[PDB]
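The structure appears right after this line, and notes come after that.
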Amino acid sequence: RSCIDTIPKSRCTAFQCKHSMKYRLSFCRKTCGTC
Ligand SMILES: [Cl-]
Ligand SMILES: [Cl-]
Ligand SMILES: [Cl-]
Ligand SMILES: [Cl-]
């Protein structure tokens, strides 16, 4: 997958990164540090 967020990054919160796999893998790969 591409190393970009795919929703506005203000929604890529610490809470979502920590507690949601879909946010880590689909929506917020860059901001969550996934890639
Ligand atoms: Cl994939
Ligand atoms: Cl990548
Ligand atoms: Cl949140
Ligand atoms: Cl899920």
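Even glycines carry a Cβ here, placed using N, Cα and C.
If you look up Swiss-Prot, you'll see 3-35 marked as domain 'ShKT', on the strength of sequence analysis. For the mutagenesis experiment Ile7 to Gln, the note given by Swiss-Prot reads: 10-fold decrease in potency of inhibition of Kv1.3/KCNA3. What Swiss-Prot notes for the published mutagenesis of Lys9 to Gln is this: 10-fold decrease in potency of inhibition of Kv1.3/KCNA3. Among the mutagenesis results in Swiss-Prot, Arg11 to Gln has the note: 7.5- to 42-fold decrease in potency of inhibition of Kv1.3/KCNA3. The residue drawn here is the original one. Here the residue is the original one, while Swiss-Prot reports the published mutagenesis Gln16 to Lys with the comment 6.6-fold increase in selectivity for Kv1.3/KCNA3 over Kv1.1/KCNA1, which is marked by a 2.6-fold and 117-fold decrease in potency of inhibition of Kv1.3/KCNA3 and Kv1.1/KCNA1, respectively. Listed in Swiss-Prot as a mutagenesis experiment, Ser20 to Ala is described as follows: 20-fold decrease in potency of inhibition of Kv1.3/KCNA3, and 80-fold decrease in potency of inhibition of KCa3.1/KCNN4. Quoted from Swiss-Prot for the published mutagenesis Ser20 to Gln or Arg: More than 25-fold decrease in potency of inhibition of Kv1.3/KCNA3. Here the residue is the original one, while Swiss-Prot reports the published mutagenesis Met21 to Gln with the comment More than 25-fold decrease in potency of inhibition of Kv1.3/KCNA3. Quoting Swiss-Prot on the mutagenesis of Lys22 to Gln or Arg: More than 25-fold decrease in potency of inhibition of Kv1.3/KCNA3.
Overlay of Swiss-Prot annotations on the structure.
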residue: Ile7; record: mutagenesis position; CB count, 10 Å: 13
residue: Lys9; record: mutagenesis position; CB count, 10 Å: 13
residue: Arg11; record: mutagenesis position; CB count, 10 Å: 12
residue: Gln16; record: mutagenesis position; CB count, 10 Å: 17
residue: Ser20; record: mutagenesis position; CB count, 10 Å: 15
residue: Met21; record: mutagenesis position; CB count, 10 Å: 9
residue: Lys22; record: mutagenesis position; CB count, 10 Å: 9
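Across the structure, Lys9 (mutagenesis position) and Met21 (mutagenesis position) are spaced 16 Å apart at their Cα atoms.
For the recorded site, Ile7 (mutagenesis position), the DSSP three-state label reads coil. Close contacts with ligand 3, defined as a Cβ under 6 Å from any of its atoms, occur at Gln16 among the mutagenesis positions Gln16, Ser20, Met21. Taking only the Cα positions, the spacing between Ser20 (mutagenesis position) and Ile7 (mutagenesis position) is 14 angstrom. Rounded to the nearest whole angstrom, the C-alpha distance between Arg11 (mutagenesis position) and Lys22 (mutagenesis position) is 13. For ligand 4, the mutagenesis positions lying close by, meaning a CB under 6 A from one of its atoms, are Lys22; the full candidate list was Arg11, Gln16, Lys22. In the three-state DSSP assignment, the secondary structure recorded for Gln16 (mutagenesis position) is helix.
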